[PDB]
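Here is the structure we will look at.
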Amino acid sequence: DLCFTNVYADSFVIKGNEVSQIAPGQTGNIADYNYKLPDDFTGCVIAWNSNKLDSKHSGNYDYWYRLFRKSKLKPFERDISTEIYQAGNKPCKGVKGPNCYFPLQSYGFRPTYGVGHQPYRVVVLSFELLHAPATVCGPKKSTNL
Amino acid sequence: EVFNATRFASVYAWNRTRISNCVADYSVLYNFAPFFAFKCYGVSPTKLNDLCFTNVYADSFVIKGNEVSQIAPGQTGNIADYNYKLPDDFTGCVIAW
Amino acid sequence: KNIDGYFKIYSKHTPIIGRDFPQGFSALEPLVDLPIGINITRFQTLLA
Amino acid sequence: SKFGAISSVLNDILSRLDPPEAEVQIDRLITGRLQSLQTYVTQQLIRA
Ligand SMILES: *[C@@H]1O[C@H](CO)[C@@H](O)[C@H](O)[C@H]1NC(C)=O
Ligand SMILES: *[C@@H]1O[C@H](CO)[C@@H](O)[C@H](O)[C@H]1NC(C)=O
Ligand SMILES: *[C@@H]1O[C@H](CO)[C@@H](O)[C@H](O)[C@H]1NC(C)=O
């Protein structure tokens, strides 16, 4: 029974503890390098476990998450990039191994993990409740003015 | 002293060293070993110098190459089941060089 | 401007005195409010 | 006076906890400090 100016749907698969992590202004590598919500967030976050589409025999290492970022992540930012994180002072950028680490690591999932390590599927609905022409409603009646 | 040792114990008998009453500067580990697996779970590898820890355990044991990837929370294998099993709620980092 | 995405464009067109950037006050009428929501850092314009 | 919050130092609260959790504590501090200032102002009005 509300009217919203514009609705944004953001979708990604994240682990069970990360559901507790994902919330307006929290701590953790996912919350600060992978996805950050605004402090005054107005919306809903939807989480349900998906162990039938993100799991298969011999595992599935298709998904990804970032742990190495130069700074914190501004809210709603697509910082998609493959740049080696610098450690110490070496300009590396040429070879893996010591003090040259990849910004993201495989998000491998198998059908046999713990509940905190299960493939949860998360989508977040963001709404804009402001005095502006809306686009989305629900039930309606149009009684004459 | 845990990185400059010469007889790192085997995985079956993993020496557990208790670290207390010290300032945990991580540059000393950064400069000592050319790592190949610095995966962190409970904390950020960049963010280690700004957190105060009640107690730190340093369990050191030399192991094979694939066993480096074997050793992780929620894992399995001949080492992960009979030699050393990492807890699922592991708040810490591993270092492999 | 690009505050929280939502690109905004402002315009008011008038055959003003025509010397140059003038003095008299003039408000700006919005034309399009569009939620782009992408990364933005540099600016350039296209000529004829 | 902590006024019912974690600590009486706003800067300590800021540097110790995250924004959306220290928000309640700093709001408590505001409600305490402003109300105290209100009492001071009213008493000053009576004395004046
Ligand atoms: C987004 O734009 C800001 C503004 O300069 C920039 O600092 C940041 O690197 C950009 N993020 C990208 C391109 O992923
Ligand atoms: C051991 O200590 C010596 C003396 O400081 C140092 O030169 C060497 O790099 C250290 N080696 C390791 C593996 O820590
Ligand atoms: C741990 O015990 C093993 C036992 O062989 C030893 O070789 C190693 O030096 C010990 N590490 C210490 C005391 O830091």
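In order, the residues displayed for chain C correspond to 195-210, 212-243 in Swiss-Prot numbering, which applies throughout.
Just so you know, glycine gets a Cβ as well, placed from its N, Cα and C.
Mapped onto three states, the DSSP output places C:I210 (variant position) in coil. Under natural variants, Swiss-Prot gives C:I210 to V with this note: In strain: Omicron/BA.2.75.
The Cβ neighbour count for C:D215 (variant position), using a 10 Å radius and every protein chain shown, is 6. What Swiss-Prot notes for the natural variant C:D215 to G is this: In strain: Beta/B.1.351.
Natural variation at this site is recorded by Swiss-Prot as C:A222 to V, annotated: In strain: 20A.EU1. Non-local contacts of C:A222 (variant position) by the CB criterion (under 8 A, 6+ apart in sequence, same chain) comprise C:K206.
Swiss-Prot gives this note for the published mutagenesis C:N234 to Q: Increased resistance to neutralizing antibodies. Non-local contacts of C:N234 (mutagenesis position) by the CB criterion (under 8 A, 6+ apart in sequence, same chain) are absent.
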Near-A candidates in C:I210, C:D215, C:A222, the variant positions, by Cβ under 8 Å: none
Cβ neighbours of C:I210 (variant position) where a neighbour is any other Cβ within 10 Å: 13
